[PDB]
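Down below is the structure, laid out as structure tokens.
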Amino acid sequence: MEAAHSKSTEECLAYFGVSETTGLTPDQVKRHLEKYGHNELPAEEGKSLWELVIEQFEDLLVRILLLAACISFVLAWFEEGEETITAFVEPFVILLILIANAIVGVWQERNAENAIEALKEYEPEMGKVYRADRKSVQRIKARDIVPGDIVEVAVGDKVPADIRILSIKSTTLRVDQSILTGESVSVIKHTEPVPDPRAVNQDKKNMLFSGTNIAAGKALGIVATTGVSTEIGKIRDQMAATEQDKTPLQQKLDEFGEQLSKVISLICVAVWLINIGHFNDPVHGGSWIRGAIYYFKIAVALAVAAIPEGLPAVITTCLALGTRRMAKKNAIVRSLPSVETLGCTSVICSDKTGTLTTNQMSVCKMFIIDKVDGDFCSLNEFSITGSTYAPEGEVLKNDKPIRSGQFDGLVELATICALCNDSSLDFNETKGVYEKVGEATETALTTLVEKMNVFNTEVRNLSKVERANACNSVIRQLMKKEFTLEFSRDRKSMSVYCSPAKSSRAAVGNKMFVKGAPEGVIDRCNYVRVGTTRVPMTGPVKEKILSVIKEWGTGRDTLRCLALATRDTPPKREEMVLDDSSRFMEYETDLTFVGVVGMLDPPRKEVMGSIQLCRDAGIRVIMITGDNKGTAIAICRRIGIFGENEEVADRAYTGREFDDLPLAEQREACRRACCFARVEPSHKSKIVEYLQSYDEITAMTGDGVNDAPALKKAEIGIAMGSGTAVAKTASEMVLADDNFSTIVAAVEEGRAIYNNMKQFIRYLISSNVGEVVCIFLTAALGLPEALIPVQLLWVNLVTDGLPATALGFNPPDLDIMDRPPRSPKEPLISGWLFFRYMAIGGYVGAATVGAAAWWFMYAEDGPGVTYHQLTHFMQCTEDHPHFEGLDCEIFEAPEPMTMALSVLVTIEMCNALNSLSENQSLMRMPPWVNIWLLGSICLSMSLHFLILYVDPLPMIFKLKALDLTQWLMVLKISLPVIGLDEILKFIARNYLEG
Ligand SMILES: C/C=C/C/C(C)=C\[C@H]1C/C=C/C=C/C[C@H](C)/C=C(\C)[C@@H](OC)C/C=C/[C@@H](O[C@@H]2O[C@H](CO)[C@@H](O)[C@H](OC)[C@H]2O)CC(=O)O1
Ligand code: NA
């Protein structure tokens, strides 16, 4: 029964066919349980296993690198040399990274909590039911409960299923629907049906939702829906169906992997096409097995050279170090990738109360009728000082302090604010200030009564605690609070029936003090108070009332007006039906207007600049609020979303308006709307869908379970620190101080990280491009091997990894918030940037190959050899006469490879300094700016010397120590890379920037 709220209690019993006295018979229990199933959310199966590891080896590059290990393992065993430990190193280190890199991607254990599992914390273990097999109540497992069950609930009990209330045994039934609404105010429930079939959960005043817990009272009802059919269940299915996309950066890296695979695959074919001349060679010239060793040992080098093996470790360390910066700036980021995509935030949908405002409600102004006479009419405006819940303030008229007690209208003003009020004040000694108890709205009225002091009570003699509820208690001495008519969205008001104490205070029997929305209350007023006297509600007077209320709400004050009226001749205690919530409005009729009070929910102290900060950053800010369209717009103009004097008729909508628009115009409205008032529960996720349709990175925010689906669907889900756990687990970010400013502050960090992140990405890729050119040059020309795959890995992992990680601490390029958001489909390298690192990669390739060729030919300690015979090193044993000087092992010498490797390492240290800034010259930007970079460079070169000195290492890397004689040549060939890059930077700023 999904529409059980609209059906009467007799109808729900008739549908399921169950007796309220007996309950479901064990036969029915078997039938209902086998039909509707168990009352429990589906166990989130489809979890990770060994398959999660398989997913890491699904891409193309990972298979190419894996293939490099298999081919390497084949060539590892096949060798004549009697070397032991160095045998299984090439295929060993590959698995080390392939395993390590896979573990990083599989790392979704500690860096990501489950949202649906946190949602299962609301469904209780056991629940009470009345079955036909027994007489007394019997508690069973909540899962065993089925639709049609006659369940029982009391105070403290957690509601097991969506229950249609049948009978309330206690005096009044209160439930804390904080998770399914947000307001901590325990709403009062009733038994009568709600006529609207598609009414919102907040309107269903005869339903107990699962997950909710009874704050007070005891009642019995029939179970309407269970499992996924409940309100919690329907929210769960929305989250389960919602698929989260991957950050635009992640899509670029997956895209780069596909491109890099074609590059490796193309070069492998290119290398084979260059050696197509071997077709025109004798079969007795040698063995094909010797040529196959070259083809296989080359391909493995290509895979290792092209791939940036250290990249994943570099970003994981950077983003982890970026997470700590987020936490310090009040921003608990969930996942690692979230810190980067945060900078690409183009839209920020935020809630007004709590986030944009301080939630420190306080009455600022208030007016009453001065006197009425024909067409003439005059009011009596006042102003209250002290934007806080503390009574430390005063009342003044026209910027002059006055005694509130001297106005009879103000006396009843404070009377209604004190009586018609369930909240109160409470002084906290630990904090050292006055705290609120209940609603922010009602507590402000409590504070107002304390400031006014209409009956002139002693205040200086009182203590700090007695001062809390002094004036309010004095009011309670006069009138007795008989009963209160609960607040409802149908009439938008609240009244309280009151009887005078035994003292004869000139009271006309009993009274009703109304409090609620202006337009609703003023219309039901047929009379108007004038201090002590009363006059009929005339036209001219009603104009002045709504005009001032219009001025306060629409004006710069942006006040939440609240009309206060009183019923002088209310119906008798017997005639009033206390259970019928619909008749409450009729009871609140024929009222006498007393006065209006205007309160303000003060905007955040820093939102003025944060909003303006988004204006420059090109980020669109949309406000979601519960205020009316008129005031919501006025508030938007105040904080900065709107200008003080611009047109915003189509740039702002209500829940009613937006819902009435067609599907096409709803999407058209979301691309220009910057304010949504009176928003429906499901409208949050709708707006996200329309925003996502324009390929726009959205940042929706919430706090309760209602917003979970919207947060889950949004790219950047934002939750509050004071929000529920489900909102936190579903969101990508959690605001520590619940501030809109900390969102923008985090977004600014997101762009700063992405700039530094994108920088070392081009740095590593630049090195990988050079390693491919080094291999292709030494292979195509037919030269001896310049670099070994075991060497290239240690270069990408350590020597390039350390500085690349140190590049994450690069100084933030100022004026970053001046530029617009990073485009989702923006390439990492393109145009001039591609040519820039292409030339840099092109030079290092020739430098490393030339460095090795230097030792083979024009060397000091090396042999005096020429180029034409150096390319024919594979024919050393064959063509004996042409090659004669020393052993053939000299072609496979460690010296020339040490030169090629030293030149590669030295240049990357210089290229790391080139990566300090993208275009800013090293003359402008000092190389010693980033201290962590210099520390990493010193550590890298220290490790470079380590693999040459400490004997155990160089034997494995196939290297031999170089003296000062050989190191000089390395610096001569390496250092020129800075000058070349300096020229490219100079060309970029001059003949490009325009
Ligand atoms: C981009 C932000 C990601 C967050 C993060 C915490 C970790 C990321 C950092 C990403 C590095 C990418 C490098 C590209 C390069 C060509 C590939 C190599 C060296 C690869 O080695 C050949 C290593 C890849 C390891 C990472 O693998 C993940 O594999 C998944 C399945 O295909 C993809 O969905 C992820 O796409 C972004 C991808 O990152 C381990 C990992 O999670 O690392
Ligand atoms: Na999400």
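Header says: X-ray crystallography, 3.2 Å.
A Cβ is built for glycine as well, from the same backbone N, Cα and C atoms used for every other residue.
Sequence-distant contacts of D351 (active site, 4-aspartylphosphate intermediate), defined by Cβ-Cβ distance under 8 angstroms and a gap of at least six in the same chain, are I624, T625, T701, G702, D703. If you look up Swiss-Prot, you'll see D351 marked as active site, 4-aspartylphosphate intermediate, on the strength of experimental evidence.
DSSP assigns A305 (Ca(2+) 1 binding site) to a helix. Sequence-distant neighbours of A305 (Ca(2+) 1 binding site) (same chain, six or more apart, CB under 8 Å from its CB) are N768, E771, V772, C774, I775, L787, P789, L792, listed in sequence order. Positions annotated as Ca(2+) 1 binding site by Swiss-Prot: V304, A305, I307, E309, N796, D800.
The Mg(2+) binding site feature in Swiss-Prot is assigned to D351, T353, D703; the stated evidence is experimental evidence. Within 10 Å of the Cβ of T353 (Mg(2+) binding site) there are 17 other Cβ atoms, across all protein chains.
Remark: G626 (ATP binding site) has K352, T353, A677, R678, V679 as non-local neighbours, by Cβ distance under 8 Å and separation of at least 6 in sequence. When secondary structure is read from DSSP and collapsed to three states, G626 (ATP binding site) falls in the coil class. Per Swiss-Prot, ATP binding site is recorded for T353, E442, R489, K515, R560, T625, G626, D627, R678, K684, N706.
Around the Cβ of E309 (mutagenesis position), a 10 Å sphere holds 26 further Cβ atoms from the protein chains shown. Quoted from Swiss-Prot, the note attached to the mutagenesis of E309 to A states: Interferes with conformation changes that are essential for ATP-dependent Ca(2+) transport.
For the published mutagenesis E309 to Q, Swiss-Prot gives the following note: No loss of calcium binding. Strongly decreased rate of phosphorylation of the active site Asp residue. Interferes with conformation changes that are essential for ATP-dependent Ca(2+)transport.
One entry in Swiss-Prot concerns the mutagenesis experiment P789 to L. Its note says: Almost complete loss of Ca(2+) transport activity because of reduced Ca(2+) affinity. All protein chains shown were included, and the count of other CB atoms within 10 Å of the CB of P789 (mutagenesis position) stands at 25. In the three-state DSSP assignment, the secondary structure recorded for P789 (mutagenesis position) is helix.
Within the same chain, residues at least 6 positions away in sequence whose Cβ sits under 8 Å from that of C876 (mutagenesis position) are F883, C888, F891. Experimental mutagenesis is annotated in Swiss-Prot for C876 to A, with the remark: Loss of ATP-dependent Ca(2+)transport.
According to Swiss-Prot, the experimentally introduced change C888 to A is described as follows: Loss of ATP-dependent Ca(2+)transport. Note on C888 (mutagenesis position): other Cβ atoms within 10 Å of its Cβ, all shown chains, come to 14.
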Quick note, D800 (Ca(2+) 1 binding site): same-chain residues at least 6 apart with CB under 8 Å of its CB -> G310, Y763, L764, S767, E908
Candidates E309, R489, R560 (recorded positions) passing the 10 Å Cα cutoff around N796 (Ca(2+) 1 binding site) are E309
Looking only at the binding-site residues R489, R560, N706, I307 (Ca(2+) 1 binding site) has its closest CA neighbour at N706
Nearest by Cα to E309 (mutagenesis position), of the binding-site residues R489, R560, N706, is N706
In this structure, the one of the binding-site residues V304, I307 whose CB has the fewest other CB atoms within 10 Å is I307
CB contacts under 8 angstroms to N706 (ATP binding site), restricted to the same chain and 6+ apart in sequence, sorted by sequence, are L180, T181, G182, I235, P681
Note: in the chain of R489 (ATP binding site), residues six or more apart in sequence with C-beta under 8 angstroms of its C-beta are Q202, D203
Simplified DSSP label at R489 (ATP binding site) comes out coil
